[PDB]
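Okay, structure first, notes after.
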Amino acid sequence: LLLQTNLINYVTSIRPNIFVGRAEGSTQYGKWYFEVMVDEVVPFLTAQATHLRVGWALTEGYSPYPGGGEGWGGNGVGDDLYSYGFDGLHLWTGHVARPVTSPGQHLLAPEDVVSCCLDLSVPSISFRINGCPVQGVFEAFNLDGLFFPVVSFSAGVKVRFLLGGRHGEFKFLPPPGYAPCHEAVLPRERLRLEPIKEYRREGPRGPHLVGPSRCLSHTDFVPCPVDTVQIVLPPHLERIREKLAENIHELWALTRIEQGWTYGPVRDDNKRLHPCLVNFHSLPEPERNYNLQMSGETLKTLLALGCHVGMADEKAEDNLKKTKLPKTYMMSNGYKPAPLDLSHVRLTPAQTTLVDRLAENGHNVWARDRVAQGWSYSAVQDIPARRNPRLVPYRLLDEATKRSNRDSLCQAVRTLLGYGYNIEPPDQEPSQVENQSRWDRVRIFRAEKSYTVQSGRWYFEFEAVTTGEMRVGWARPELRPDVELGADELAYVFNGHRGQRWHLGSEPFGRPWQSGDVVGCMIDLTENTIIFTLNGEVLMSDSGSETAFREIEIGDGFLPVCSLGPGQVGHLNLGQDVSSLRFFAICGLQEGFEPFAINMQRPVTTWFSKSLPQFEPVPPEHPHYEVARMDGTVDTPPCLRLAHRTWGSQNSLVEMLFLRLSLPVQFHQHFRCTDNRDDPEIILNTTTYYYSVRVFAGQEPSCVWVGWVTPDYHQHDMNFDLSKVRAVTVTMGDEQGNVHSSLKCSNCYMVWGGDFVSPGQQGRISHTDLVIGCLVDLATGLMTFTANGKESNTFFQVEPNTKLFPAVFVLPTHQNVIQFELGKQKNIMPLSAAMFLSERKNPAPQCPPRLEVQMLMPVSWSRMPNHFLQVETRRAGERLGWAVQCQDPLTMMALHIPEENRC
Amino acid sequence: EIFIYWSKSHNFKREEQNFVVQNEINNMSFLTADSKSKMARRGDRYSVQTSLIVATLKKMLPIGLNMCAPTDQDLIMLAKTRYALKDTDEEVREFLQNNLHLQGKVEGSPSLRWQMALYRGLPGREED
Amino acid sequence: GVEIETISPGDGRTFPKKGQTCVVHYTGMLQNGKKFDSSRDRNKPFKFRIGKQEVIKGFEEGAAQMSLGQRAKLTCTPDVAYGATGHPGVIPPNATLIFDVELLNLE
């Protein structure tokens, strides 16, 4: 009942920037291997045991925000279902520890070898301590997203990363088929060690608030070109089928003539004297007509892209000539330019972009073909192992290779342009790579509510390290965390990505900044004005007004605020030290303005919008949703009916909805060994509890899921189905196979309501409401379901000490959607006799006021801790590897809510 | 002092707008020339807000505010109210001579401590 | 009724015999994971005299089976613990205990 307190250590994580994953047609190899060396580990630096875990994490939900979180805080690897870790004695996943047999098992001590083997083809992560096997493997886990190495630690550890090749030694023999993780580095980026998703980093003159980080995706490793098969070849193209081939038959050969690679009559191409500028008739016929139909293939790519040709001016054939240069002179059958010669011809930017994507569609077809012959990517080239450093999609390729591909086809399109045939750009379609996660885009920052100001004149600065979508201004204290600034009336903000002022809409004002600019923000609560000054110069509106906003009502008061888009870095300076301000003396000092934090000892507390979904109660004032509590009559059990308020009207919010009850049910610590009148001697001894939901008519059962969720569910998916449900299997055996334990871990246990309706011809709007029931046995951890009073083949078994919140995910399609019925079955107790200790012997259903429906709010406010851990990330040497060092201890006082298992 | 004379001579004000209306002095370009160069109805005919005498006075005001010390703010208030009670420049000068000791004290307000710590850090400040 | 699992082995040779007091840094926990007692929080060793039973049976026997410098985990059944009456206001009745005992020194 009462909220518990404790002192806990701050726990952080560190990763190499190595990202691997599995996808259909992915250019990445499905097995990888990395090692961790333990230098020094202080046993008990503070009152709590020192934390250290090593494992793999998933890029789309492993978000280790410092401070509070799941369970008793200090979350790291294995504390959720997006990570899997090992500590020397336990296999961590979903904030549960499971013991593992090991050859001389113990916690991670100094001079220990941790080798984590990852296989993605079959789901499996294997651990090896000191080169010796560890009898436990994670299995049957979801593959969406990218898997990366990670070590989570508390203060007072020194751990080294061994990545093989020049980035380690591995000190042992990796198992066959597992490549060193250092071979997965993308060609555009180098290897370095950086923390997981963050919101602050140290800077020269102060901490930098860091917006969301752009994350690479597995879908970005599949090369998806435009198909160049179903294209009938046009007459105007077959008319020019020859010259565009003749000009690309030795164009790659032209560069190296009169050098060490100068041709000779005895040999031919690929013999270190390649050119053979004579003609392609001397060259072999198959590659010859292959080059012709490759020129045709490039024209077919032009067609599929949307390029068409038209002839206007003088024929270039007349006004073109071949130049027998002093260079490229050869003795074999006369001398000529190796491709077909061309005079002065130019190219417009439309042609530049078009040849860029033309080279893209050449590269992605080549990469697709290589993958279809089995090849994959590796930063070091291995021909007998069939791996290449250039098997990545063009967007991920390096600039050197980009330019090298673009040069040849740029010459080709130039030769096409010379003949006067138009290169027609296609239509323009604006597209967004990622659309679903609109919330993982911004990250609002603001001062704590106690610093609310209602009088005087205040000033603060905001250096713009980057030049992207960042907004800075002032906000009222009740500012919502999930709504962009200015889009509502709760904030007055200036967007200097393109020079706009936002308050209930956008209108142009001032000018956009560049790097290094210090957007100083005034405020005048007496004159009711807000003034934005850039580099000491007042930003001026497109009229006579010099103040961005005027006649602003005092109200509750105002707080300095700023938000940052993806890949943005901004320095916020409230001015705790007055001399640190760079433009206060220039502007503001003589006007009577003051810094916002002129006389304060401690740094101003900052609250940011955490992008972690949490269950929160349904507001009574909510516009679209309402929850009605129905009294339990003599023949009807008490209910929690959900009804859509604005359904069927204009501006109705119809989207994915996640619900749960406010109180959980906990299974027994120890599992057991090995009419309609209830039996009095069974109803008192039963350990089975039932609840049902009545999905009203007009709500499609294809969009309804019913069951239970554990208190660590944090998935906000707009396209939810049973596929997205996180799961993992923990497999345990002895030293030589003999698997004697295979358990299931998941944060979601629900059935899909679309599978309990008979597939009728039409009329999915059933006149009879579907009554999905759920049953639990607290003595066994077994879960069952009843579709309409008949059992279903689905069944779930869970470990003890488990907490399950009754949950329903639904997409509304009617005025009345669902109705939580808190009834009972024959010889089976209701839920109300399970959630309350004092009600354990009462068969009569109840709906006490603590029991209520809660939604899943995607974004919630949070607090930035005043001090962060000090981690050193550096490369110790070529053999030692990368060394991570954290020594100074930090402790925070955690308030843990018992029934929600979060602190 | 040019602004002082313009404020005193309301006759000079009358031909200020007369010159504006009869020469089509827009006054918007004279203040937005920097705005247009940096790539950023109601009172278009004439307005006090767009008067170039006050616009230049405002744009030069921070320099004039840089003259005095922060402890002189009481002296500014005393001189201001004596100006409001119809006194000439000599009168307020010798009034300040009678009230030379009425300056502010840094111990009495924490604001003045950081004000002096910033104001007297200027290289051009001479303590005598 | 008491089960001991090693966490970080010490010497494995010098076992706590009768006549020498035992010095420990325990860390008690309930079964569900709710920490209820610790010695590092008070920041002092817990020197308990083995033989005259100043502690419960489970803790006594578990500390007996340990070695010098060894860090171990226990599992105290209610039979060898406070039992049906529990510890009033601290431990609920019929609760299985877990201890993160470190036997840092003898006497």
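Chain A is numbered as in Swiss-Prot; the shown residues are, in order, 631-1304, 1419-1647.
Backbone N, Cα and C atoms are what each Cβ position is placed from, and that goes for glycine too.
If you check Swiss-Prot, you get these features:
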| type | residues | note |
| --- | --- | --- |
| DOMAIN | A:1014-1209 | domain 'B30.2/SPRY 2' |
| MUTAGEN | A:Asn760 to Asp | Impairs interaction with FKBP1A |
| MUTAGEN | A:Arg1044 to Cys | Decreases protein stability |
| MUTAGEN | A:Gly1050 to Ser | Decreases protein stability |
| MUTAGEN | A:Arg1076 to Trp | Decreases protein stability |
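Features per Swiss-Prot, on structure.
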residue: A:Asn760; record: mutagenesis position; contacts (Cβ under 8 Å, 6+ apart): A:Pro733, A:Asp742, A:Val743
residue: A:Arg1044; record: mutagenesis position; contacts (Cβ under 8 Å, 6+ apart): A:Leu972, A:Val975, A:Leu977
residue: A:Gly1050; record: mutagenesis position; contacts (Cβ under 8 Å, 6+ apart): A:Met941, A:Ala942, A:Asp943, A:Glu944, A:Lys945, A:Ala946
residue: A:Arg1076; record: mutagenesis position; contacts (Cβ under 8 Å, 6+ apart): A:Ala1105, A:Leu1109, A:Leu1189, A:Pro1190, A:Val1191, A:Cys1192, A:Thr1236, A:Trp1237, A:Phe1238
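Mapped onto three states, the DSSP output places A:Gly1050 (mutagenesis position) in coil. When secondary structure is read from DSSP and collapsed to three states, A:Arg1076 (mutagenesis position) falls in the strand class. Taken residue by residue with DSSP, A:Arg1044 (mutagenesis position) is part of a helix.
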